[PDB]
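Enquirer: The following block contains the structure, expressed as structure tokens.
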Amino acid sequence: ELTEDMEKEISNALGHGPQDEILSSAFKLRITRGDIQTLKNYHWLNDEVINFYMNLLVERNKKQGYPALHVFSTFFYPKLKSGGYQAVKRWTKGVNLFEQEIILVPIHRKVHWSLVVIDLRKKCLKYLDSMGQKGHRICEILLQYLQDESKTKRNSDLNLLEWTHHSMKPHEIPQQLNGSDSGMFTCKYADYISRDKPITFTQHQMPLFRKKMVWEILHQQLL
Amino acid sequence: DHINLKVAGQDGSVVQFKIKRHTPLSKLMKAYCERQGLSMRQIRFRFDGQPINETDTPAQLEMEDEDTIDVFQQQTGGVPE
């Protein structure tokens, strides 16, 4: 499924060369060779690669007719947890969250990547983690955020009684078996959940996924 | 004309700047790095959660007086402790 020229192109992007060389530009982001290399085996993905891919999921969904998706920046959560609604209020200029269906919130833990899914169509939150960490409290903060967004942007409070939030069972969602693919799991969780697809991948696919993601980023086209 | 932007880092610092609404923000960003002892590669300038390009201008981004530009450090991740 990966042409010999696709591989030759991926190999070229991951190979030797200056850090700063820009290899793909879109969404006001500039993915340099240094960013792309975090996609090498055993390497830790950075915010640039994740925000970029997340932006691709939104575009892909619009093009292939999947649910209206909205993705927050990897910087949103930390900013929220530290300055509350006021610090992130304007981060939604001219876009009504509630006109969306699936909302993705990437979550950066000091040295680990995580994902929160807000399904407006079912009014339920879900925390996804490849290393089984807990996130009940993260969803609470996010839900409170929605409430404040609703009252502040469309003068009407959410009926919290309708929303429900369940943390995913380590035996339901695939877990990572090593020490460096949490960023990858986060992106692939988001990918499958954006398409309402059962998360059926395993740690075994990660290497190919990594290879494919560099091609997908350079070509700004998913596979 | 002249506008005043505030650059706020994650460490609680705030740096005041004065620029014309039609000046590309490049010089401001570069100056910020120099003063704060930061490296462009490792940080991220954001205006209301959106990234800023050196070629962007306060006008093109519709910035008002006393508006704030946020600065973030890079994030990396593989496994938790």
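Numbering of chain B is taken from Swiss-Prot, so the residues present carry the numbers 15-95, in order.
How was it done? The header gives X-ray crystallography, 2.6 Å.
Positions of Cβ are set from backbone N, Cα and C atoms, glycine also.
Heads up, here are the entries from Swiss-Prot:
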type: DOMAIN; residues: B:15-92; note: domain 'Ubiquitin-like'
type: MUTAGEN; residues: B:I33 to A; note: Impaired interaction with USP25; when associated with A-34
type: MUTAGEN; residues: B:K34 to A; note: Impaired interaction with USP25; when associated with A-33
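What does the local environment look like for each feature on the list?
Expert: For B:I33 (mutagenesis position), the same-chain residues lying six or more positions away in sequence with a CB closer than 8 A to its CB are B:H16, B:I17, B:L19, B:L39, B:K41, B:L42, B:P72.
In the three-state DSSP reading, B:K34 (mutagenesis position) counts as strand.
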